[PDB]
Amino acid sequence: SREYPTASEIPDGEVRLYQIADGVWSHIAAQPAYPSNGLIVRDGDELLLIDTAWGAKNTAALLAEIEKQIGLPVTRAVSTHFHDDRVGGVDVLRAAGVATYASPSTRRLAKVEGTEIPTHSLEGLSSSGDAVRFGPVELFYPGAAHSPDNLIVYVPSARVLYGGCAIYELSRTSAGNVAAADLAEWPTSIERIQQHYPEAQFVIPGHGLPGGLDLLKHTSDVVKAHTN
Amino acid sequence: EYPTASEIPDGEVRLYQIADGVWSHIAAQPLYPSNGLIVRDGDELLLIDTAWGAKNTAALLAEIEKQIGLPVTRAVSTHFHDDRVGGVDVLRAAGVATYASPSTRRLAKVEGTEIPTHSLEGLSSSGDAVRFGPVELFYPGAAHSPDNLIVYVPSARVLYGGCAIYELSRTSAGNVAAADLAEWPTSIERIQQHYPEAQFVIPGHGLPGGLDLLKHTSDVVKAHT
Ligand SMILES: [Zn+2]
Ligand SMILES: [Zn+2]
């Protein structure tokens, strides 16, 4: 029955609880779309959540605050309406504010699984074998591999080849994610990388230790071995 | 020695200088793209595939500023990887079952976002009311959004309207992008009808009040015309 928390004065990543009545709380979080208030209702010996705190950060803090102050498990949650509170790496860069660049293929692929995010189009990379200059690097589309849209980045000044998830480290002996991968085209796409960058001295995989051009041959062998 | 990602503490990002103006950035994720590139562009920096997640990306930017001291002006994504997570995704990963009306989940589909797992039936018509656990769900009709629900806690006579209800201090309509300004006052009337016994009303933002918040909200929306 005291001072209700003003959302703007709650630090980033923190959430306040306000008990309205027995087994009824309101949770308040910073509101950087302005919904700062939500509800916590006791459900027997469990808790029902109404409109969780905005964002992944605040929701995690909400659950932690609930456990600390109430000590009852949150088993169910209701969204009263739709609000896109998703934040990723590109969103943090956008607010930095760094301009993010992506191929049309990548952007169109983002649409099917969630975007609306402003990005700039990287033209001239729609066909396998295409290569364009972007600032201090060269962008290369080898074709489908780990994903239908994966690009390769080469740094000519240092002869450094970054293959992303399309390239494995030496210690990786079996194919990983593969869900969005074209296992058939993957070795062919690697061949295009090998032919277009024979001068590469430093090859960086998506995960793990860097190596030489042997990473390309290694990745192709692992993917091929993922057959029948 | 090049950092093995599994031996990097949680929430930390490493920078490995390969050559002049060329760094790799390594983040931990054994639970998963761990490597990325930083290439010097004149007196600026070009970022290749920022670290996975909002937290690591922020730590990456901080580490870049601390160690290199040059501004990141552009960033390239080599491929789409969904590290964009919201509240529903955290709830789902923590073992919390998420619920929403078919209308809300249908709206969720049209944006490719994270759909609440289970459907809340019996709320497709204006005036509909169902019980869900310790609360009553009420669909007043279109207001702040086509799908907005009202939550009533009968044991405490507490009314929660979400963004469909303003606090007293709000004298102008805010986020009204998906709002039906014409139906909003009518939908509010239905709320007033179904819950005249409500003692505490919680707005989507700001201080709680009584049933006067309903009247107040309708006045603000009408004044927007
Ligand atoms: Zn809201
Ligand atoms: Zn990938």
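Chain A residue numbers are taken from Swiss-Prot; in order, the displayed residues are 30-61, 66-261.
Per deposition record, X-ray crystallography, 2.2 Å.
Quick reminder: no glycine exception, Cβ is built from N, Cα and C everywhere.
The local packing around A:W87 (mutagenesis position), expressed as other Cβ atoms within 10 Å of its Cβ over all shown chains, amounts to 24. Under DSSP, A:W87 (mutagenesis position) is assigned to coil, being neither helix nor strand in the three-state scheme. For the mutagenesis result A:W87 to F, the note given in Swiss-Prot is Does not alter catalytic efficiency with respect to ampicillin, various cephalosporins and carbapenems.
A:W87 to A appears in Swiss-Prot as a published mutagenesis result, with the remark: Reductions in catalytic efficiency, about 8-fold with respect to cefepime, about 20-fold with respect to cefotaxime and about 100-fold with respect to ceftazidime. Does not alter catalytic efficiency with respect to ampicillin, various other cephalosporins and carbapenems.
Annotation of the mutagenesis experiment A:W87 to A or F in Swiss-Prot: Reduces resistance to penicillins about 8-fold, to various cephalosporins between 8- and 250-fold, and to carbapenems about 8-fold, in E.coli XL1-Blue strain. Reduces thermal stability. May also impair protein folding and rate of production in E.coli XL1-Blue strain.
Long-range Cβ proximity for A:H114 (Zn(2+) 1 binding site), meaning a same-chain Cβ under 8 A and a gap of 6 or more residues, is found for none. The Zn(2+) 1 binding site annotation in Swiss-Prot covers A:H114, A:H116, and the record cites a large-scale study or a structure entry as its basis.
Residues annotated as Zn(2+) 2 binding site in Swiss-Prot: A:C198. DSSP assigns A:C198 (Zn(2+) 2 binding site) to coil in the three-state reduction, placing it in neither a helix nor a strand. In sequence order, A:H179, A:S180, A:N183, A:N210, A:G239, A:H240 make up the list of same-chain residues 6 or more apart from A:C198 (Zn(2+) 2 binding site) whose Cβ falls under 8 Å from its Cβ.
Each residue contributes its Cα atom, and for A:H116 (Zn(2+) 1 binding site) and A:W87 (mutagenesis position) these two points are 9 Å apart. Gap check: 4 residues are unmodelled from A:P61 to A:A66, and the C-alpha separation across it is 9 Å. With a cut-off of under 6 Å between the Cβ and any atom of ligand 2, the recorded positions A:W87, A:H114, A:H116, A:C198 reduce to A:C198.
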